[PDB]
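Visitor: Before we start, here is the structure in question, set down as structure tokens.
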Number of protein chains: 2
Amino acid sequence: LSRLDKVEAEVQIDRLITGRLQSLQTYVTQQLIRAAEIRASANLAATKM
Amino acid sequence: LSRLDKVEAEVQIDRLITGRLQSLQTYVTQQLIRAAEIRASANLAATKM
């Protein structure tokens, strides 16, 4: 943003947005899968209690 | 499609395709994770029966 004007900057920014958004989607998806593992383990622990 | 010719339209259409396809992948992935939660609950319910 400090080095390029709006018409050229928005092209560069859209590349970062795309890759950063994909990085959050990858993280949140794996956290959802880990949450299921923890949920199953918590259900087992509640049954053991 | 009504406003741009093929060479320019396909560039704009590919942006929609990319984002809409990413929306379906996000939806189907979360449905697969929810299906596992429902599956675990159905297995529990079958055991309670």
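The numbering of chain A matches Swiss-Prot: 981-1029, in order.
For this deposited structure, the header notes the method as electron microscopy, 2.9 Å.
Quick reminder: no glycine exception, Cβ is built from N, Cα and C everywhere.
Heads up, here are the entries from Swiss-Prot:
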- A:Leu981 to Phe: In strain: Omicron/BA.1 (VARIANT)
- A:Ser982 to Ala: In strain: Alpha/B.1.1.7 (VARIANT)
- A:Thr1027 to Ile: In strain: Gamma/P.1 (VARIANT)
Visitor: For A:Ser982, A:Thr1027, listed as variant positions, tell me which one has the smallest number of other Cβ atoms within 10 Å.
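Guide: Sparsest of the variant positions A:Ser982, A:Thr1027 by Cβ contacts within 10 Å: A:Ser982.
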Visitor: Three states by DSSP: which one describes A:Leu981 (variant position)?
Guide: coil
Visitor: In whole Å, note down how far the CA of A:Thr1027 (variant position) lies from the CA of A:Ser982 (variant position).
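Guide: Roughly 58 Å, rounded to the nearest whole number.
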Visitor: What is the number of other Cβ atoms found within 10 Å of the Cβ of A:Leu981 (variant position)?
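Guide: So the number of other Cβ atoms within 10 Å of A:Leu981 (variant position) is 9.
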